[PDB]
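Trainee: Have a look at this one.
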Amino acid sequence: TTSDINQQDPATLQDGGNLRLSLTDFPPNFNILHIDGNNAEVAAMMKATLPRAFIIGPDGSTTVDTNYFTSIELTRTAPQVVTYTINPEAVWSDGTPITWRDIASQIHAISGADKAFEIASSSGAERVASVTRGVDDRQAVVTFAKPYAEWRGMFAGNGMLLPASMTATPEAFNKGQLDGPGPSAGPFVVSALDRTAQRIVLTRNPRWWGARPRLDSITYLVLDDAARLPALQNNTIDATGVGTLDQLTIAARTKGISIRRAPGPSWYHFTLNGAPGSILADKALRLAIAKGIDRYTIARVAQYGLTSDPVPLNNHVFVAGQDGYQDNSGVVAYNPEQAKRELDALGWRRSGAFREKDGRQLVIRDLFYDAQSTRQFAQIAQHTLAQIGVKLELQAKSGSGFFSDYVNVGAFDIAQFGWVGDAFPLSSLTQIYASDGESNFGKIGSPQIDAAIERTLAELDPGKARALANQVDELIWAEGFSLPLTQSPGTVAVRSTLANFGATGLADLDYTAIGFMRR
Amino acid sequence: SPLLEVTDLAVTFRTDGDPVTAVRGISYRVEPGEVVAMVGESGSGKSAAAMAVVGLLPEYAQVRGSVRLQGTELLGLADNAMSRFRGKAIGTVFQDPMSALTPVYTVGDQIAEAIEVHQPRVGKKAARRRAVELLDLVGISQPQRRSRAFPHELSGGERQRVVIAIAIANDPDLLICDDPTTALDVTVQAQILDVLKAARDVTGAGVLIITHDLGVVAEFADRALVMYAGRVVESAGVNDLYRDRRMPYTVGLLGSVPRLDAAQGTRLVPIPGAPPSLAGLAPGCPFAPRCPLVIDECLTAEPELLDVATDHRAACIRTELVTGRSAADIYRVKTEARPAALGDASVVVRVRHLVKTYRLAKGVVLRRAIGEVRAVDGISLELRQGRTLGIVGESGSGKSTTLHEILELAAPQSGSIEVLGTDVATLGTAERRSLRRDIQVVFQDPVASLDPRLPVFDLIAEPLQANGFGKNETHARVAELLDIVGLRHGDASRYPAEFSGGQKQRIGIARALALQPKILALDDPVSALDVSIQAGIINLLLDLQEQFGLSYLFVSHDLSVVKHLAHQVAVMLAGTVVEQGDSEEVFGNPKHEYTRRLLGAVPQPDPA
Amino acid sequence: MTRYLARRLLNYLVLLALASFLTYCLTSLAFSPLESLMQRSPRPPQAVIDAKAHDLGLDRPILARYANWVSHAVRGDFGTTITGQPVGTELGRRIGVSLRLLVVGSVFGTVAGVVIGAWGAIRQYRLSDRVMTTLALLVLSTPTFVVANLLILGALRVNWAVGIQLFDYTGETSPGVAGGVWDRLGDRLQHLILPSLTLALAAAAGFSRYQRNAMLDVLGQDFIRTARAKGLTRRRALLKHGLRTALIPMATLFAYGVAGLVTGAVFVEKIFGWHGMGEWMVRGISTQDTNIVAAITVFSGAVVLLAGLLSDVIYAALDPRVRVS
Amino acid sequence: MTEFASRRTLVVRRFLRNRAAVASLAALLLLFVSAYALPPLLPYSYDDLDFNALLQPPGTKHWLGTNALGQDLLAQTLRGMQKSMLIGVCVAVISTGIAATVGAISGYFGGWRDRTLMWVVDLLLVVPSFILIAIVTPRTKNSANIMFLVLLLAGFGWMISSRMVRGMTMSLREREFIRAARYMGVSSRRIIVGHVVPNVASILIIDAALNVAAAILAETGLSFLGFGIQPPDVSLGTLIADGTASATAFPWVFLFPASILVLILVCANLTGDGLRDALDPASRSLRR
Ligand SMILES: Nc1ncnc2c1ncn2[C@@H]1O[C@H](COP(=O)(O)OP(=O)(O)OP(=O)(O)O)[C@@H](O)[C@H]1O
Ligand SMILES: Nc1ncnc2c1ncn2[C@@H]1O[C@H](COP(=O)(O)OP(=O)(O)OP(=O)(O)O)[C@@H](O)[C@H]1O
Ligand code: SF4
Ligand SMILES: [Mg+2]
Ligand SMILES: [Mg+2]
């Protein structure tokens, strides 16, 4: 099911309570579509206060949000016109009705046709031709210039709908809510920002037309990672994230809190530098170095006590719980005798310690930042590669300047950082795995890859698009682009009294049903 | 019950090395209406017996005897019990007045604190008022202005009078005062002894006084105790001891005082020999090595105090011979002045119209002025070469200031200083350092001028290792300086903090007589030395000037020593040279009505 | 000494105005403000990150940037973080928070340290000293994360044994504290107990060693003997005179214990969830902000320089022999 | 002469008759040797990963337990000692030397020397060395960092101690024996190193002793914030930094490296006490 939240019937819970959570920094900007405003946790907090078009299930499957829209449909699909209609009960915090102009204004704001807006991503608004008015003011028809397979993710997942007054001019976008968000329309409203104590309080929305939430308020405390566990230990907050086996042990042996886990979407990888001139500019060398690295031991050791049966990730597009996931790393299976065979049949002879082509030694440079949390993968890979005759010395960078100084300029041979999976994953691949993508930091690509990437996100069939996405994934596995290592387990330590809240995975919570167990 | 009773007291400091048996079994007593004086040689244990009685010896003292104040055996009482007597029944005056005062409290505060310890209902206003009254009674000038003077802003005599005031603040029943008059001139110590007498007559308060001079004893004390090498060695009345002494040591010591009826030269006779080691101390009388009367019996066992007359006791197995005879007879040793004298009159120091002034202020941070002290007011001084100039006068009258204005070779406030031809302002920095190779000084307070973290050898050798001496000369000179002054080899590994106090003063003299300077500035150089030892220092200084032609700037409050070795003297009062000239036209008849008073107030050593 | 003030205020104005020149140029060279935008899965389109670069300067000569900064830094405009939030108002917030956190713990820590060190000098090698010495060294040789976490373990045990929550350590006031005007002060003092304990342990441990070594020099002197001859008990004489003399080297240590720690309590404000001046420096560095760092060096200099005036004043008060100032 | 001994001869004799400080100098310098003689002796080298034995309590093959990666903790902490003890001793010595010379010169002379020296000191205090240590430290993993570290920790660690020494010297230079030494021709550096430094030395010693541990913990404070010595090379500071998190759940990982630091500071304090008693003549312990 991939979800573990201690499901209970909402009606059998308390009619009050105060959920208290923690952040890691006070949100600078309160606009989620702004570069300084988008974030994992800021969006997570806003999801309780803003509209969203679709509800994403435990495996990423989407269904229409009835509380905001009565029906969203793909109408005509010759230019792919999409029709949103809003139910005649949704109103903003100020009391003005939600109409089509909100949709039009938001997707013009993020369309990128005006450079004044400092958008964080385009999210497929770049492909929208025009937005007009349907039968009435509660209906918007969105016409696309070219087909977009991933259109349900425009106002879903991490994307919400913002009021037309906060996305209508560049000033309102960039600085409209620098010090507190604008109107909201969801089960809760933010009504206390204590910038000196750094705590945010969300109370019940008085004009919420949907289900009545069981909670009475949600309180966020800006806590450093060192204070997160001691605060949970004595009734100050009642949910953390126990990333390490250390925190897992301390939380597990604490009376009153129960740890619940579900695979998270973020993962790790090694990224190979195929830029012309690095040792790895040849495909066969990359495919032989990667057949001499044990990703399973990396997983099993770096996820020692967090999970049972720790496995690596074997997909560049989807994650373990997501549907359409499959094992595509069959071309780069571990077996190390073939790495030795191929490196011998490729030129690098075994001169005593490490392989040498002609005097030049087979020596690879590994760059990681955040030394403490990711030394684990640098050191295991080096140990298991030394047995083939590959050096792989570790260059732990500070993390202050990591991308800007090394990765974006190509001064690396293998770089390891993280990506984040999403319920709508197709938009990121045309930026990462394209030849001209802005995140293809290692300059490995082929016209075949581009021709397939700009064919998956053009198929308006929900399942056929997944098949094509796996074609693209099999191709990027076949040229040693990267080696996904492990996706983080979603071990969160929550108070055992909580219900309908916990580790969800790629799925989303609903906030009218989380509460405290009676008595 | 006697007001004090000591019996078989013995103090042996156990430092790193052989233990020093400072005191070995003494016993005496003091009565309420009576002053007892304890004279003796330097290093003989007097100021260790004093601290043993009072109870303020170090942690390693190892005292063992019996001392009782008024029936209460105070040798073993807890500090709480021995802090109900230590201010109200036992008032103590310490030898070194400089180190005895906390350097971060004004002297008025120190006296007021002493007052309010034993009467905490007085307060602070009344306590400070009465402390000011004490400052005036003792005799310090500008009491009100000088009450807030941190001890480093006082003269050497005022700094001692403050300690006396602290001792007599609460009118104690016993006064243990140690040489309470070594930094006071004649006409102020007259009144200090007067106030001690007042404490004897207006109250009870028998006094145990330890002095190195004998004129004070001849008129102040009632009984005498002669102490030598730890033992009390001769005991009698003050009048009977002076004319019927019967112990060879007291014959040699009572007959070696300065005479004041002498001229330049007149080598006074010291006791021939060296002081006892006080560590080995071979069996027999400790004075046997220096005795003209020593026989083989005197060495077998140590003699004890035997009765010889009415209230007269001598520790000497043959005294019937000493009866009647004189020091010139008992000691056939004769001292005659026949040196290789050098005569010249080329100026070496010429001070003209010197002026020095100090500012007086109150407060902790703001420090607003309240007055001034004209320490020097336009003196004119002149010292020839090969001659000495004796600076005498009232305590607190600028004598120590001028000595240190010449010595810091720099342009003074409002005068001119010319040392050995130079004008001190005309000097640079390298010519000045080369110049201070023949000029030295003995500081008035000898313990403060020696740092505590250097052994004795490094203190004496420090001058003559900054001017180019190898470690075969630096060592042969220190070995010969140690025995010139009378110290012992093996004291060169001791730190200055563990010496008697007349021994610390001989260290500073030895440090000054290295490098045989041409001008030697002496700030009361023989004040804490006893009569016999200081006689050999004067004989040393006099005979070291006839040859090598040294010229001393000699300032002291003993107008008898000055008579022996001063060609010219300069009486100095209130910061001005009241009178000056050769020490016959000013010692013979003084034509000014303060130097006549000072010369007419000297204590005559004959009790009758 | 009015003349002295007229000298030192200029001697410190030039110092401040030059130190907050070196830092601005050095951080303009070392810092890369836009990296945080790159370490983001949805990497902002290149256009809107070059636009952000041009927005906050970052392409003008460094001397020109500093000229602009100091142009309105003299009228309170201390700038704006990389994310639009003003810097001056946050500066006020953070200095307030750090003051309230540090005063109680530090002052009681140094008082306790002076007492413990002076006590250990009198009983130089006895069991009391040996025990206190190992305790001080134990505290000084462990990270403060560990000391504070041990405090938290103990407080949790007390809470779980009594049954009532009497130890609330995280934050600065009870999240959702209800009515009261007193019940506010009760809450504040309840939350100050553990942070103050951590700071006081560190301060006492550090100060006791210095006090011990400073007191051993004045232990055996003579004015203590004459103080005892006044009628003072050995204990009272030693304190009133010896300790009064021994405090002179410790004037500096304290006057700099008023400063320096403002930004060095980062780890105490990590575990307990306070936010000021130790968090802000680490945030400035980690976010690569030059305005934050400049606004911090200005204030920290304005404190560490007026702790060099108070220092000379206290030195000539504590010791009259220093005729310096 | 006969048997005349200098001051330093007496100081050495007095120091080596305090047996606590003699013992805790041989210990301090024998575990420095054992930090190099032992690593090529014991079964498991550092950076040897035992994936069979992850996070194990101390036992037979692993005498002090393992790590998260399986690295033998005993070998790891020995290699950490090699780097961290050298840096600690060097920082203590250099910081104390610079503080002593700067404070003594400025305090004893006054005038322009005082003004300019304290100008430089106050400049070094105002500028935040924390960024200069947070950015420079993660540059290059070699001796270069150990070097650049001491240059920065030692160069920005002496200012406070220099102020303390200057304050003490202003009162010391108004003494009477300082004046006597000046009157006798002693040069202003023989005065300083022969009269001022020994009479101020009771606090220099505590500075050295405390700066050992302070320098070792400065490089763990760096590792707590993400700066500091990087993974590939190990130092005792980084070992403690990685242990404090699991100081409660898996105590051995934190306890053993930290207990080494405690022992180092205890010995560095007992030796300091021995020397302090040697230089002070009024010490009561040396009164037999
Ligand atoms: N603290 C000490 N430690 C070791 N020896 C000491 C100490 N104090 C005094 N002595 C030694 O004890 C002996 C006598 O000392 P004391 O001060 O009692 O003599 P004194 O008769 O008072 O001499 P003076 O008349 O010169 O003051 C001397 O040899 C001296 O060196
Ligand atoms: N630093 C100072 N500040 C203020 N007044 C001082 C200072 N030093 C000395 N005096 C005063 O100047 C006067 C001169 O004292 P000086 O030091 O010359 O002693 P002196 O005349 O030799 O006295 P004695 O013969 O008792 O040693 C004294 O009244 C003293 O109180
Ligand atoms: S006992 Fe003998 S040696 Fe001693 S003083 Fe008398 S005659 Fe001289
Ligand atoms: Mg004496
Ligand atoms: Mg004088």
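Residue numbering for chain A follows Swiss-Prot; the residues present correspond to positions 73-591, in that order.
Backbone N, Cα and C atoms are what each Cβ position is placed from, and that goes for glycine too.
Annotations for this protein, taken from Swiss-Prot, read as follows:
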- A:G109 to S: More than 50% loss of glutathione or bradykinin binding activity (MUTAGEN)
- A:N110 to A: More than 50% loss of glutathione or bradykinin binding activity (MUTAGEN)
- A:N230 to G: More than 50% loss of glutathione or bradykinin binding activity (MUTAGEN)
- A:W491 to A: The ATPase activity of the OppABCD complex is significantly reduced. Cannot bind an endogenous nonapeptide (MUTAGEN)
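Structural setting of the listed features?
Mentor: Taking Cβ-Cβ distances under 8 Å and a sequence gap of 6 or more within the same chain, the neighbours of A:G109 (mutagenesis position) are A:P99, A:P100, A:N101, A:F102, A:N103, A:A192.
Annotation for A:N110 (mutagenesis position): same-chain Cβ neighbours under 8 Å, separated by at least 6 residues, are A:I104, A:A192, A:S193, A:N230. Secondary structure at A:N110 (mutagenesis position), as computed by DSSP, is coil.
DSSP assigns A:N230 (mutagenesis position) to coil in the three-state reduction, outside any helix or strand.
Here A:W491 (mutagenesis position) comes close to A:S338, A:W339, A:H341, A:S500, A:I504: these same-chain residues lie at least six apart in sequence, with C-beta atoms under 8 angstroms from its C-beta. For the recorded site, A:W491 (mutagenesis position), the DSSP three-state label reads strand.
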Trainee: I'd like the Cβ neighbour count for A:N230 (mutagenesis position), meaning other Cβ atoms within 10 Å of its Cβ, all protein chains included.
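Mentor: The Cβ of A:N230 (mutagenesis position) has 24 Cβ neighbours within 10 Å.
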